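In what follows, a structure is listed as structure tokens, so that the remarks can point back to it.
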Amino acid sequence: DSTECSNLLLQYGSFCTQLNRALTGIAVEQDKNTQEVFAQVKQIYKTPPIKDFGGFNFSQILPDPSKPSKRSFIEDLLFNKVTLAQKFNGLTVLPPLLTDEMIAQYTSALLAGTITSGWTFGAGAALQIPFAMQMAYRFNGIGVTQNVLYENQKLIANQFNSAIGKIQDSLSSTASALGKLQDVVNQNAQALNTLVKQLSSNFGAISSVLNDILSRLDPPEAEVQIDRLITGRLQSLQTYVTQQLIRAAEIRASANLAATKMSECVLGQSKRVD
Amino acid sequence: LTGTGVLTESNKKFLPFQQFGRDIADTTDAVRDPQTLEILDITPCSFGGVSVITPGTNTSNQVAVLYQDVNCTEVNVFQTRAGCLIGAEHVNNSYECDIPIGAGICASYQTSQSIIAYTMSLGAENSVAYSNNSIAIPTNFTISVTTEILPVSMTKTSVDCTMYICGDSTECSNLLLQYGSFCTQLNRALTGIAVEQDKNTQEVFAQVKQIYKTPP
Amino acid sequence: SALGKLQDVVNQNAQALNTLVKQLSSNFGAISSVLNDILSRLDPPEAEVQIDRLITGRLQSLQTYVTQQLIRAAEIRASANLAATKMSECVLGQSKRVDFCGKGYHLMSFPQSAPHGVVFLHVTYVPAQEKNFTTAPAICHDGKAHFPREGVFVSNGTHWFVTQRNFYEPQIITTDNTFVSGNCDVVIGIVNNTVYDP
Amino acid sequence: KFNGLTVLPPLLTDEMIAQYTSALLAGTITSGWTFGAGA
Ligand SMILES: *[C@@H]1O[C@H](CO)[C@@H](O[C@@H]2O[C@H](CO)[C@@H](O)[C@H](O)[C@H]2NC(C)=O)[C@H](O)[C@H]1NC(C)=O
Ligand SMILES: *[C@@H]1O[C@H](CO)[C@@H](O[C@@H]2O[C@H](CO)[C@@H](O)[C@H](O)[C@H]2NC(C)=O)[C@H](O)[C@H]1NC(C)=O
Ligand SMILES: *[C@@H]1O[C@H](CO)[C@@H](O[C@@H]2O[C@H](CO)[C@@H](O)[C@H](O)[C@H]2NC(C)=O)[C@H](O)[C@H]1NC(C)=O
Ligand SMILES: *[C@@H]1O[C@H](CO)[C@@H](O[C@@H]2O[C@H](CO)[C@@H](O)[C@H](O)[C@H]2NC(C)=O)[C@H](O)[C@H]1NC(C)=O
Ligand SMILES: *[C@@H]1O[C@H](CO)[C@@H](O)[C@H](O)[C@H]1NC(C)=O
Ligand SMILES: *[C@@H]1O[C@H](CO)[C@@H](O)[C@H](O)[C@H]1NC(C)=O
Ligand SMILES: *[C@@H]1O[C@H](CO)[C@@H](O)[C@H](O)[C@H]1NC(C)=O
Ligand SMILES: *[C@@H]1O[C@H](CO)[C@@H](O)[C@H](O)[C@H]1NC(C)=O
Ligand SMILES: *[C@@H]1O[C@H](CO)[C@@H](O)[C@H](O)[C@H]1NC(C)=O
Ligand SMILES: *[C@@H]1O[C@H](CO)[C@@H](O)[C@H](O)[C@H]1NC(C)=O
């Protein structure tokens, strides 16, 4: 809100477009990460209404129709474990392309394809197969004869159900497991907070308000007093942009690792140790 | 205390003896009217970037703009969750995403020869015929060939300090050296980049001890 | 438009160089954008002041360009490492990692060079046409339980066969395709049929 | 190359890259994966 400050500002060349271009690239990359990680299934499969899976119980991970959103129980527990736009300077936030409902639909299609088809849905088209035989195939993968499973099916089913109960109890009880997903929010909130706080620095002038200076001095010294503020705010913006670039690179590396894990661990069986 | 914003009656604030209120930054948030003593809230006027949904000029020259994060009751006018869009018509159908917009809304050019804004569809619905004693076994195959292109090395470059900052001017070079070594610390980084640009190609391609040759 | 990945690098490099060169045409608060004008019109005491502000502007521009180049080079190296890994694994051998050397079951790949990049031609195996059958975990013959050595038990409505899992190729059940493991009152879903002996 | 900025030429020319990809393609076709381990 200053028609005279922007006239001295435009004397600094194209320092105003580089930051916008970099931030736009960051935004595009951050949406491409999610699009690449989740959108790995061509179609949208769904589980049959009858849950006859050889004794295994997947009710705690399948979507819950009774909920307002088509989320699972563990997903609902996860969304309540993460806490935390209100700024009103030239700072805006944009909504992601894919809403949480679409992500839930993707992870439901992936999970319902994994249960029914196994790994065949990742190569060609989904091929139905009983779960009690898919699990024998998976034990045959790790050099254990399938008669071990076929003679102990109830034991493995009970152990899997107990493990699911234990994991749900652990998620519902302890809240410190999601620190990795909490820091990615805290660091950005703190960076925006510092950027906003930088607006209240003298930087060498007599006051940190443009309207205060323009209503008290003459232009020949008003421009001198405005130059320091312009320099300080430009330096703050540049530092913020550089930090954002580095953090975005780190997040992209993490997203690539997640995409590799989804491609290998989920859509197949991995012989890579640990 | 000049400025700009939207005045609003704020009975929530109290200010028993305080004249003004303020926020994290040096921006006032509440003031009291000197004539009649009540507390007024100050909220800045709405603002936001402008985006232009457009098909290629090869096809046509029809556009539709979008003011994101603007409740344009003030400004065919639509209203989405990512802002508000004028110039395109809402459609109850759902197709793939052609021009992404946001919050699950995508735009595309139909035929009518107009621009439509719909909600994207994730994929064709499918449901496997799962059963506890049923299998599906392939009887035929197909061989497919896929392309995958990825870069290896960028363009090596190097710059000169004085020749750029103080080109052919002795009194400029007589002031530049007062800053110490801000020159060599840039050329060193550029040289490192140039060296790794060759290391990348050497790693990617040089993986054979001998040069093999196909029979005639 | 298939080679956008390689074109983007050139486009960004050209844009960065163009912006750096065009940054020389800004006053940065000085009277003129060419120092020759200043040194030929004003006395030293403020000519040096203008020179100093020009120097600060140009030095800041160079620092910004160098930082951007460093970040882009780091990203390019990160991509080149993946390219080298693909060349080592998909080409020089056969990879069992799912969706690493192309969709489907990987067979072999062929490398091709490109301006500032590489291109792989992954050859993959994909099943095409499917059928329906009726399986069974095992089979009783004389109170025992025969399991497939490798493959599945399938039935076309009347007869039972043993076939490989990735291709339909029925064979008569025998003692060379199955192995015995105990009695068959424990397995769930077992259906009993005759087993031929050579 | 007008204001003290230069571009250096790559160490590996475009012909040696082609020679590498020809050696790789000819080893792959005629030897399988055995050419990567030993001889
Ligand atoms: C799968 O597990 C769920 C939850 O562990 C089971 O649902 C419970 O069913 C009992 C009755 O048997 C109820 O008393 C509980 O309130 C249910 N819990 C929930 C969260 O709904 C379900 O029965 C199990 N299904 C199978 C086939 O084992
Ligand atoms: C397996 O699929 C291939 C095609 O992928 C079939 O080959 C085709 O057979 C038809 C005969 O009706 C010919 O007209 C085509 O020219 C063939 N295509 C090619 C590329 O050769 C093959 O017949 C199928 N095999 C079975 C047993 O169904
Ligand atoms: C299931 O497969 C069996 C074995 O191939 C079929 O039995 C043979 O069917 C052919 C018909 O093409 C006859 O010529 C043979 O004499 C049959 N052999 C025996 C031992 O019966 C059987 O017909 C198939 N059933 C169905 C419904 O397709
Ligand atoms: C496997 O074959 C045996 C016969 O050898 C079948 O056993 C019969 O089962 C019925 C009903 O369960 C009984 O009434 C008979 O007394 C059983 N006979 C014998 C000799 O045990 C058995 O049904 C067959 N398996 C299946 C799945 O049908
Ligand atoms: C003083 O302020 C009150 C506010 O209600 C106003 O009514 C009054 O006219 C003011 N005094 C004078 C002299 O204008
Ligand atoms: C672009 O225009 C050319 C003619 O100028 C036309 O041949 C071509 O099909 C157009 N491409 C698209 C994608 O519309
Ligand atoms: C937009 O403004 C209208 C009236 O101005 C109001 O009824 C509506 O609730 C507002 N919606 C949002 C999302 O601000
Ligand atoms: C979409 O459908 C709803 C109800 O099904 C209807 O109220 C609305 O007018 C429809 N929109 C269009 C553009 O036809
Ligand atoms: C197998 O049966 C299901 C339902 O009975 C059907 O949808 C599917 O198309 C069948 N498979 C083939 C290959 O026709
Ligand atoms: C398969 O399910 C049917 C009911 O849908 C049931 O009658 C049959 O016993 C089941 N078979 C096995 C092996 O569990």
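Chain C residue numbers are taken from Swiss-Prot; in order, the displayed residues are 943-1140.
Using N, Cα and C of the backbone, Cβ positions are placed for all residues, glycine too.
Recorded in Swiss-Prot as a natural variant, C:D950 to N carries the remark: In strain: Delta/B.1.617.2, Mu/B.1.621. While the structure shown retains the original residue, Swiss-Prot records the natural variant C:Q954 to H with this note: In strain: Omicron/BA.1, Omicron/BA.2, Omicron/BA.2.12.1, Omicron/BA.2.75, Omicron/BA.4, Omicron/BA.5, Omicron/BQ.1.1, Omicron/XBB.1.5, Omicron/EG.5.1. Here Swiss-Prot describes C:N969 to K as a natural variant; the accompanying note says: In strain: Omicron/BA.1, Omicron/BA.2, Omicron/BA.2.12.1, Omicron/BA.2.75, Omicron/BA.4, Omicron/BA.5, Omicron/BQ.1.1, Omicron/XBB.1.5, Omicron/EG.5.1. One entry in Swiss-Prot concerns the natural variant C:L981 to F. Its note says: In strain: Omicron/BA.1. Natural variation at this site is recorded by Swiss-Prot as C:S982 to A, annotated: In strain: Alpha/B.1.1.7. Quoted from Swiss-Prot, the note on natural variant C:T1027 to I is: In strain: Gamma/P.1. One natural variant catalogued in Swiss-Prot, C:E1092 to K, is accompanied by this note: In strain: Theta/P.3. According to Swiss-Prot, the natural variant C:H1101 to Y carries this note: In strain: Theta/P.3. In Swiss-Prot, a published natural variant is listed as C:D1118 to H, annotated In strain: Alpha/B.1.1.7.
Around C:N969 (variant position), the C-beta neighbours below 8 angstroms that are at least 6 residues distant in the chain are C:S975. Cβ neighbours within 10 Å of C:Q954 (variant position), excluding its own Cβ and spanning all shown chains: 15.
Closest in space to C:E1092 (variant position), of the variant positions given as C:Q954, C:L981, C:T1027, is C:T1027, taking the CA atom of each residue. Among the variant positions C:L981, C:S982, C:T1027, C:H1101, C:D1118, none has a Cα sitting within 10 Å of the Cα of C:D950 (variant position). In the three-state DSSP reading, C:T1027 (variant position) counts as helix. For the recorded site, C:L981 (variant position), the DSSP three-state label reads helix. Contact with chain B, taken as any Cβ pair under 8 Å, is found for the variant positions C:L981 out of C:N969, C:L981, C:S982, C:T1027, C:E1092, C:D1118. Using CA atoms as reference points, the variant positions C:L981, C:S982, C:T1027, C:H1101, C:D1118 were checked against C:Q954 (variant position), and the closest is C:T1027. The subset of variant positions C:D950, C:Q954, C:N969, C:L981, C:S982, C:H1101 lying near chain A, with Cβ atoms under 8 Å apart, consists of C:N969. The variant positions recorded for this entry are C:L981, C:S982, C:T1027, C:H1101, and the Cα of C:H1101 lies nearest to that of C:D1118 (variant position). C:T1027 (variant position) is 57 Å away from C:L981 (variant position) when you measure Cα to Cα. Across the structure, C:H1101 (variant position) and C:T1027 (variant position) place their CA atoms 49 angstrom apart.
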